[PDB]
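Peer 1: Would you mind keeping the following structure in view while I ask a few things?
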Amino acid sequence: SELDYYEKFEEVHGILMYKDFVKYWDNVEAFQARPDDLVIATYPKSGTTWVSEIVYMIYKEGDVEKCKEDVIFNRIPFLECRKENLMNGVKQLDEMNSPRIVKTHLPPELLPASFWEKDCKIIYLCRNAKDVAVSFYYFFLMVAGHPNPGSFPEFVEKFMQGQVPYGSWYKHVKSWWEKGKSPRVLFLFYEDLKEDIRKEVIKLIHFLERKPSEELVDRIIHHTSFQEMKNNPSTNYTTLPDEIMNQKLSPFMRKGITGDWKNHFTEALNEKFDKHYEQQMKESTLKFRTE
Ligand SMILES: Nc1ncnc2c1ncn2[C@@H]1O[C@H](COP(=O)(O)O)[C@@H](OP(=O)(O)O)[C@H]1O
Ligand SMILES: Oc1c(Br)ccc(Oc2ccc(Br)cc2Br)c1Br
Ligand code: NA
C-alpha cells in the first residue's frame, strides 16, 4: 500500500505527482505561454470539466456543434499530462491555434513561469474538501495509474496529509486564494455554480470580455448541465478505453451534487476531518460551504 503509492507517485517541487508526468517535467517547466492563453486551474475533482465546457462555449459564442468537433481533452489540453507517447499536453498546446485554453491542476508555485510573465488570465475553481475527497476516491478506483486507495477512511487520511497527486488541497486552495486578488485571476466555487449557474456564467462572460445575452447564457446553461454533459461523449470521457478509465466501476460524471460526503463520511471520520480542517484553514479568509 505505502509501497503501492511509491510505485505510482513521485514528488516534483515538493508536490506529489503521477510518475508519468514527472519523467518529462522539463517540458512543463519550459512551456511557452502566449499572452492570450487562458488557464483553467483546479485541484483534482473540483469541477474542471464543468467550467472548461462553459469556457469553451463562451469562446465559440454558444455554438454547440463547434464544441463537439473533438473530445474535451483534445479541445482543452491538460498541460502537465504525459503518457510517454500516447498523450502529451505540452505537445498538444504547442501545435494549437490560438486562443488556447489550458487545463492544469498545479498549485500557483508550480505553474510554468511563462504564464505569469505573459500575464495570462487564469480561472481557478474550487470545491469543498469533503466532496473533493469522495470524488477523488472513486477516481483512484476507476483510473489506471493509481494505487489501491483502500477503504474510504484510509484514503481520507492520505487526503488530510496531502499524500495524493497534486498534494495538499488545503495549501492548493489557500495559495490560489491569494492569487485570486489579482485582476487576472478569477476565483470560483463549485458550490456557487450549483446554487446559481446563471450568475456564475454571466460572471465568466464578463471576465472573458464577451457580450452577455439571454440566448447565449441560456444555451450554456442547459448544454453544461450535469445530465447533458453526462450524456455527451465529447465531455464524459467514454471514448477512453476501460483499461485507462473503467467507467463500469464508476462513471466520470458520477453524481454532480454538493453534499455527497454525507453518504460516505462516518460520524467519527467527520469529527476527525473537521478538527484537522479547522487547524489547516483557521488563518484564512477563504470560506467554503459543505451544503
Ligand atoms: N456539468 C456538471 N455539473 C455538476 N457537476 C459536474 C459537472 N461536470 C463534472 N462534474 C463533477 O465534477 C467532478 C469531476 O471533476 P473534474 O472535472 O475536476 O475531474 C465530478 O464530481 P462527482 O464525482 O462528485 O460527481 C463530476 O460529477
Ligand atoms: O484530471 C485528471 C487527473 Br487529476 C489524472 C488523470 C486524468 O486522465 C487520465 C486517465 C488515465 C491515464 Br493512464 C492518464 C490520464 Br492524464 C485526468 Br482527466
Ligand atoms: Na481576482
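What you see of chain A is 3-293, where the numbers are those given in Swiss-Prot.
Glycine too: its Cβ is placed from the backbone N, Cα and C atoms.
Take a look at what Swiss-Prot says about it:
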- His107: active site, proton acceptor (ACT_SITE)
- 47-52, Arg129, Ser137, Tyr192, 226-231, 256-258: 3'-phosphoadenylyl sulfate binding site (BINDING)
- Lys105, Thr106, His107: substrate binding site (BINDING)
- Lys85 to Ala: Does not have decreased sulfonation activity towards the estrogens and DHEA (MUTAGEN)
- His107 to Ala: Complete loss of sulfonation activity towards all substrates tested (MUTAGEN)
- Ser137 to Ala: Decreased gradually the sulfotransferase activity (MUTAGEN)
- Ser137 to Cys: Decreased gradually the sulfotransferase activity (MUTAGEN)
- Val145 to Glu: Substrate specificity constants for estradiol and estrone are reduced. Dramatic 400-fold increase in the ability to sulfonate dopamine (MUTAGEN)
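Set these features in their place in the structure for me.
Peer 2: Long-range C-beta contacts of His107 (mutagenesis position), restricted to its own chain and to partners at least six residues apart, with a cutoff below 8 Å, comprise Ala43, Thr44, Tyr45, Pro46, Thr50, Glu82, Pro167, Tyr168.
Under a cutoff of 8 A between CB atoms, and with a sequence separation of 6+ in the same chain, the neighbours of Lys47 (3'-phosphoadenylyl sulfate binding site) are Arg129, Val134, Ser137, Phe138, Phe141.
Contacts of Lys105 (substrate binding site) defined by a Cβ separation under 8 A and a same-chain sequence distance of 6+ are given as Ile42, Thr50, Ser54, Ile78, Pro79, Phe80, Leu81, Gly91, in order along the sequence.
For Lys85 (mutagenesis position), the same-chain residues that are 6 or more apart in sequence and have a Cβ closer than 8 Å to its Cβ are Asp22. Reduced to three states, the DSSP call for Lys85 (mutagenesis position) is coil.
The secondary structure of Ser137 (mutagenesis position), as reduced to three states from DSSP, is helical.
In the three-state DSSP scheme, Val145 (mutagenesis position) is classed as strand.
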Peer 1: Please report the distance from the Cα of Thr226 (3'-phosphoadenylyl sulfate binding site) to the Cα of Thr106 (substrate binding site), rounded to the nearest angstrom.
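Peer 2: That comes out at 20 Å between the alpha carbons.
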